[PDB]
Every structure is written in C-alpha cells, then in structure tokens.
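Asks: Here's a structure for you.
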Amino acid sequence: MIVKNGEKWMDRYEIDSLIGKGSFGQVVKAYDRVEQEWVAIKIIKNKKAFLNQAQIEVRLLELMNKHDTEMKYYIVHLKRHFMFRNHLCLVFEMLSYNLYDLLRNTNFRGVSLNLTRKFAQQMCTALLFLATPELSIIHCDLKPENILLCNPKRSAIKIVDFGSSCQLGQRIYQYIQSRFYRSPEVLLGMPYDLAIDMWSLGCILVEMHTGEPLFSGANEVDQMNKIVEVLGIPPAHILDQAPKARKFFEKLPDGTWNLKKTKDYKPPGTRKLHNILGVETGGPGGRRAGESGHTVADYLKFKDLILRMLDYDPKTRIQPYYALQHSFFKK
Ligand SMILES: Cc1nc(N)c2c(C#N)c(-c3cccnc3)[nH]c2n1
Ligand SMILES: [Cl-]
Ligand SMILES: [Cl-]
C-alpha cells in the first residue's frame with residue numbers, strides 16, 4: 001500500500017507515520033478526529049491469506065471486548081475495524097515500545113528481578129483472562145516483541161498480535177509459535193492447548209532477566225536439543241504419544257528414549273536453570289551481586305515458578321491462577 005503522511009481517510013483518520021511492519025501488513029500512527037486521540041491502525045495486506053487470518057484476529061478481539069472482567073485489561077484494546085481500498089484495517093489504542101526493545105536498551109543484560117516480577121504478574125493475569133471458558137483463546141505467538149509497554153514512563157504492559165491466535169478446538173496450523181518460544185508439544189507435532197502460552201511465558205521471563213533467549217535454536221532440531229540440555233529427556237508417556245518424537249529422539253527395547261545425536265550439546269539436564277539465573281552467584285553473569293531484591297531466597301522462588309512453567313507435560317504445567325498464587329508474587 002505505502003501510505004503517505006498527511007493522507008486523510010474517510011473524513012476521520014489522518015495518517016502520521018509508520019510504526020511497524022510484519023508478515024500481516026503494516027501498523028501506522030494516525031489521528032482520529034472523532035474521539036480526538038492518536039490511534040495505531042494495523043493495515044492488513046490486500047491478499048486472501050492475510051485477510052482471512054486477520055478476520056479471525058478481529059473476531060477474537062471482539063469476543064474478548066464483550067467480557068468486561070478485571071483481568072481483561074492486559075490485552076490491547078481493538079477500538080473498531082473497517083475495509084479501506086480492499087485492506088482490512090484494525091484500529092487500536094496507541095501503546096509504547098516492546099519488551100525486545102526494552103532488552104536491546106539494556107544492551108541485552110536484562111531488567112531487575114523486581115521488574116521481571118511486575119511483567120510476570122501482568123502476563124499471568126492476561127493468560128488467566130484468555131483461559132476464561134467462553135474465550136479459551138490460545139495466543140500462539142507470545143514473545144518479547146508481542147508485549148508492549150502502555151507508557152514509556154511506566155511498567156504496565158499489554159499483549160498484542162492475535163494474528164496466530166485460535167480458540168481451543170479451532171486449531172488450523174501444526175507449525176506455530178516463534179521457534180525460541182515454541183512448546184515441546186508443538187515441536188513434537190501434538191494437538192496443543194492454552195498451556196503452550198505458559199511455556200512461552202516461562203521462556204520470556206528468564207530472557208527478560210538474563211537479557212538472552214533461554215532456548216535459541218537455529219532450527220527445530222537445535223531447539224529441542226537446547227530444551228533437553230536444561231530440562232532432560234521428555235517423559236516417555238509424552239514421547240510415546242508424539243507424532244514427531246523421531247524427529248529428535250529414538251526409542252529402545254526397554255521402552256526408554258534418548259536423543260538422536262548428529263555430528264558434534266551439554267548432556268541432558270546438566271545446563272541447570274540454577275546456574276543460568278545465578279541463584280547462588282549474584283544473578284545472571286553475577287551482575288546483580290549485592291542489589292536489593294536479588295537474594296538467593298528471591299531467586300529460588302523465581303527458579304521454582306519458571307520450572308513449573310517449563311513442565312514438559314502440558315497437563316501438569318502450571319496454569320495462570322495457580323501461577324498468580326506462587327510465593328514469587330507474595331511481598
Ligand atoms: C505503538 C503501537 N501500538 C499498538 N497498539 C500496536 C500494535 C497492536 N495491536 C502493534 C502490533 C504489532 C505486531 C502485530 N500486530 C500488532 N504494534 C503497535 N504499536
Ligand atoms: Cl526475541
Ligand atoms: Cl505462529
């Protein structure tokens with residue numbers, strides 16, 4: 001499309017500037033003369049594939065909007081949508097910069113355990129809202145870039161980008177989530193549920209504090225190998241029901257599984273989250289040695305919560321309500 005600054009749409013919106021680009025199209029800053037406020041307009045490409053998937057995004061945002069709870073306010077607000085020049089246009093409140101930009105601004109050294117906690121509490125409350133039975137929405141693409149500050153002065157956040165999202169039992173794609181944040185059940189080709197967003201969140205929170213992705217795989221095989229370095233071989237009962245188990249693993253006579261190895265990873269379960277976090281060693285790279293709010297006891301609570309979020313079994317992985325009751329969140 002490539003929209004000029006100064007362009008006026010429908011005697012209502014004046015286009016200012018490009019905010020961002022994506023596979024879906026583009027996000028522009030625009031002035032709404034009716035509400036008298038700035039808005040972010042997500043402009044979908046005029047191609048059937050992108051239109052049809054953005055129509056699901058619009059449906060799921062409208063579904064969330066009509067459930068006024070108190071847990072609804074960690075999702076970006078869709079104000080309205082329209083068709084213009086054969087592009088579906090989604091009008092959102094303006095938010096600020098994203099949590100990947102936040103990490104880039106720390107030179108990838110991470111934010112404090114106290115700021116990590118504030119993000120974790122908001123995100124767990126968002127996931128509790130999506131798990132409302134009448135919604136049952138799987139975000140499917142949680143990552144730092146898809147979490148935006150509400151205000152550059154403040155630590156409030158909202159989730160954006162429901163472009164991959166589906167309701168439970170309305171799955172389209174087997175291959176979903178951004179690779180670094182992709183759950184073992186998705187890597188293993190298994191039917192997925194809301195628990196894949198909790199996996200992503202556990203990956204996200206470690207990264208927000210260390211500055212670096214927990215599992216930075218170059219491809220699905222490297223991904224699973226990096227998860228196994230930290231968490232060990234997945235349980236047999238999961239691998240036994242997994243269509244893609246033999247992408248990564250090999251079963252042996254006695255009903256046990258091991259990695260397929262290629263040409264020359266740390267042995268399974270030996271890259272300890274205890275050491276990645278630096279629980280007993282002054283935090284990541286020892287850079288938090290001495291800082292208040294970064295005691296061993298504070299770290300052990302964080303580590304415990306993360307290891308519950310990174311349960312291989314989506315049935316036993318911690319769920320949002322129970323994550324909100326964790327000791328990590330008690331003052
Ligand atoms: C400044 C700003 N405000 C927003 N509301 C969004 C917004 C939304 N919703 C997205 C976005 C990014 C990726 C995919 N879809 C939407 N970028 C944004 N920037
Ligand atoms: Cl990232
Ligand atoms: Cl996806």
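These residue numbers are counts, starting from 1, taken along the chain as shown.
So how was this one determined? The header says X-ray crystallography, 1.8 Å.
Any Cβ shown, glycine's included, is placed from N, Cα and C.
Found this in Swiss-Prot, in case it helps:
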- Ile19, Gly20, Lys21, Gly22, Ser23, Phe24, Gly25, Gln26, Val27, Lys42, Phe92, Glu93, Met94, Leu95: ATP binding site (BINDING)
- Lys42 to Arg (Swiss-Prot position 188): Abolished protein kinase activity (MUTAGEN)
- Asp141: active site, proton acceptor (ACT_SITE)
- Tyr175 to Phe (Swiss-Prot position 321): Mildly reduces kinase activity. Does not abolish autophosphorylation on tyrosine residues (MUTAGEN)
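Can you walk me through where each of these features ends up in the structure?
Replies: Taking Cβ-Cβ distances under 8 Å and a sequence gap of 6 or more within the same chain, the neighbours of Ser23 (ATP binding site) are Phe50, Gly163.
In the three-state DSSP scheme, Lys42 (mutagenesis position) is classed as strand. The local packing around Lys42 (mutagenesis position), expressed as other Cβ atoms within 10 Å of its Cβ over all shown chains, amounts to 27.
Taking the Cβ of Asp141 (active site, proton acceptor) as reference, residues of its chain lying under 8 Å away and at least six apart in sequence are, in sequence order, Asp161, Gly163, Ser164, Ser165, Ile176, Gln177, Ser178, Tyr181.
DSSP gives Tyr175 (mutagenesis position) a coil state; it is part of no helix or strand.
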Asks: Give me the Cα-Cα distance between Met94 (ATP binding site) and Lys42 (mutagenesis position), rounded to a whole Å.
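Replies: One finds 11 Å between the Cα atoms of these residues.
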Asks: Which whole-number value in Å describes the distance between the Cα atoms of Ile19 (ATP binding site) and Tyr175 (mutagenesis position)?
Replies: 28
Asks: If you draw a 10 Å sphere around the Cβ of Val27 (ATP binding site), how many other Cβ atoms fall inside it, taking every protein chain shown into account?
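Replies: Looking across every protein chain shown, the total is 19.
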Asks: Whole-number Å only: compute the distance from the Cα of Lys21 (ATP binding site) to the Cα of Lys42 (mutagenesis position).
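Replies: Spelling it out, the Cα of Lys21 (ATP binding site) and the Cα of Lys42 (mutagenesis position) are 9 Å apart.
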Asks: What is the total of other Cβ atoms whose distance to the Cβ of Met94 (ATP binding site) is within 10 Å?
Replies: 15
